[PDB]
Amino acid sequence: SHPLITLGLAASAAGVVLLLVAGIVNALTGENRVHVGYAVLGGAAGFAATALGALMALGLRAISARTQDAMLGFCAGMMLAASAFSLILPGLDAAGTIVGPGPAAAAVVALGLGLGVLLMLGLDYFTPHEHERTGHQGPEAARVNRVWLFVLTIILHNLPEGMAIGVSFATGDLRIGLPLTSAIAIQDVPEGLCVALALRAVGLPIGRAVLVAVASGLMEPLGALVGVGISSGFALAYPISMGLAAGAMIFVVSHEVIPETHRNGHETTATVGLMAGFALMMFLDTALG
Ligand SMILES: CCCCCCCC/C=C\CCCCCCCCOC(=O)[C@H](O)CO
Ligand SMILES: CCCCCCCC/C=C\CCCCCCCCOC(=O)[C@H](O)CO
Ligand SMILES: CCCCCCCC/C=C\CCCCCCCCOC(=O)[C@H](O)CO
Ligand SMILES: CCCCCCCC/C=C\CCCCCCCCOC(=O)[C@H](O)CO
Ligand SMILES: CCCCCCCC/C=C\CCCCCCCCOC(=O)[C@H](O)CO
Ligand SMILES: [Cl-]
Ligand SMILES: [Cl-]
Ligand SMILES: [Hg+2]
């Protein structure tokens, strides 16, 4: 039944297109106007922090692969900690006030986690892009400009970070939105440096690589629109979407980032980066309040 694979392909494609487009459409309804406001501003702060990091690449231009793998692990560790403490744990509390505490509330967040993996896995199959380890991925990718493939890798990476900012603001609760957005925005400064350096390395002169890195940061306000929309349809959509954004980010770290550091032989340097970034975000979870 190749009809069945065509049916699943149609449902898969429409399901990811629908999530993104219906998220934006739902975000733009009148009931969400205040929440979208906070979420896009949070996203625009991440764009600004990305821009700042990218500007710092004009000085460095290129770095040892060992240093690059450390910095990628560092940003990755910050995002694992942001997923755990700024999305999963508040999602648990939010779920508990809707369905009751205990494992039933964890089931809300856990199902969202799985939905986030499925969304990113589907985008990973349908979006042509390229990694320096496994080469080009996605439909028709072998005959796509290689710089553009790497740009799309960066776009896929930052979609969940934008979505997380949107989800965290979906109820107007700055107690949730500010810690999450602070974590992503601080992480975006080293990340903008890594992105500009990686774009330079795939063939752009440093000045154009910096400008493309700055433009890539616009995925965070855009993804924040998606996050607002998917998290606001009904009361449970909010803790489910917390888990969804967390699972999408965890996929980016474990599927997109950490594998790039392992096959170069710098598993050990990436690991010290992961530990430091995770520890740092824990600290900032309590120092920033
Ligand atoms: C990489 C992914 C990029 C996706 C590209 C974006 C695709 C979406 C393009 C245009 C969407 C326009 C939505 C306007 C919403 C109208 C709701 C108007 O509000 C209303 O209907 C009432 O207020 C209800 O309360
Ligand atoms: C509420 C959460 C919704 C999340 C959506 C999850 C459902 C889809 C999840 C994963 C889809 C992966 C399918 C793999 C496609 C195989 C090559 C397909 O590549 C191709 O060749 C195409 O023909 C190109 O268009
Ligand atoms: C607020 C955001 C402002 C930023 C606006 C975006 C600025 C975009 C800047 C530069 C993009 C131009 C790319 C240069 C050609 C790349 C060829 C690379 O491919 C090649 O090596 C050969 O051409 C192969 O075809
Ligand atoms: C919401 C997030 C939006 C993010 C937008 C990112 C904008 C990035 C802008 C330009 C990417 C430059 C790489 C393209 C390589 C092909 C150059 C073109 O090759 C060429 O040289 C022409 O064929 C001849 O001039
Ligand atoms: C409470 C919420 C639960 C959330 C669960 C998310 C945590 C799981 C995240 C990452 C698992 C580790 C991924 C790396 C694969 C390790 C062996 C992979 O082995 C291999 O195949 C390669 O050769 C080496 O990497
Ligand atoms: Cl990351
Ligand atoms: Cl250069
Ligand atoms: Hg980084």
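In chain A, numbers come from Swiss-Prot; the residues present are 21-309, in order.
Looks like X-ray crystallography, 2.0 Å, at least that's what the header says.
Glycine too: its Cβ is placed from the backbone N, Cα and C atoms.
Copied from Swiss-Prot, the annotated features are:
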| type | residues | note |
| --- | --- | --- |
| BINDING | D89, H286 | Zn(2+) 5 binding site |
| MUTAGEN | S106 to A | Is more tolerant to high Zn(2+) or Cd(2+) concentrations due to a decreased metal uptake ability |
| MUTAGEN | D144 to A | Is more tolerant to high Zn(2+) or Cd(2+) concentrations due to a decreased metal uptake ability |
| BINDING | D144, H275 | Zn(2+) 3 binding site |
| BINDING | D144, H275 | Cd(2+) 3 binding site |
| MUTAGEN | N178 to A | Loses metal binding at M2 but does not lead to significant changes in either overall structure or metal coordination at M1; when associated with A-208 and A-240 |
| BINDING | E181, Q207, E211 | Zn(2+) 1 binding site |
| MUTAGEN | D208 to A | Loses metal binding at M2 but does not lead to significant changes in either overall structure or metal coordination at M1; when associated with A-178 and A-240 |
| MUTAGEN | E240 to A | Loses metal binding at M2 but does not lead to significant changes in either overall structure or metal coordination at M1; when associated with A-178 and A-208 |
| MUTAGEN | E276 to A | Is more tolerant to high Zn(2+) or Cd(2+) concentrations due to a decreased metal uptake ability |
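Report note: the Zn(2+) 1 site is defined by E181, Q207, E211, and the residues of the same chain whose CB lies within 8 Å of the CB centroid of those residues, excluding them, are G66, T70, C95, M98, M99, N178, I204, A205, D208.
Cα-Cα distance from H286 (Zn(2+) 5 binding site) to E276 (mutagenesis position): 16 Å (rounded to the nearest whole number).
Ranked by CA distance from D144 (mutagenesis position), the binding-site residues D89, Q207, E211, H275 have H275 at the top as the closest. The binding-site residues under consideration are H275, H286. Their Cβ neighbour counts within 10 Å are lowest for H275.
Comparing Cα positions, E240 (mutagenesis position) lies closest to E181 out of the recorded positions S106, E181, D208, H275. DSSP classifies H286 (Zn(2+) 5 binding site) as coil under the three-state reduction. For the pair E181 (Zn(2+) 1 binding site) and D208 (mutagenesis position), the Cα-Cα distance reads 10 Å. For the pair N178 (mutagenesis position) and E276 (mutagenesis position), the Cα-Cα distance reads 11 Å.
For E211 (Zn(2+) 1 binding site) paired with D89 (Zn(2+) 5 binding site), the C-alpha to C-alpha distance reads 12 Å. Taking the recorded positions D144, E181, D208, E276 in turn and counting surrounding C-beta atoms within 10 angstroms, the largest count is reached at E181. Taking CA atoms as the reference points, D89 (Zn(2+) 5 binding site) and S106 (mutagenesis position) are 25 Å apart.
On the backbone, the CA of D208 (mutagenesis position) and the CA of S106 (mutagenesis position) stand 16 Å apart. In this structure, the C-alpha atom of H275 (Zn(2+) 3 binding site) lies 19 angstrom from that of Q207 (Zn(2+) 1 binding site).
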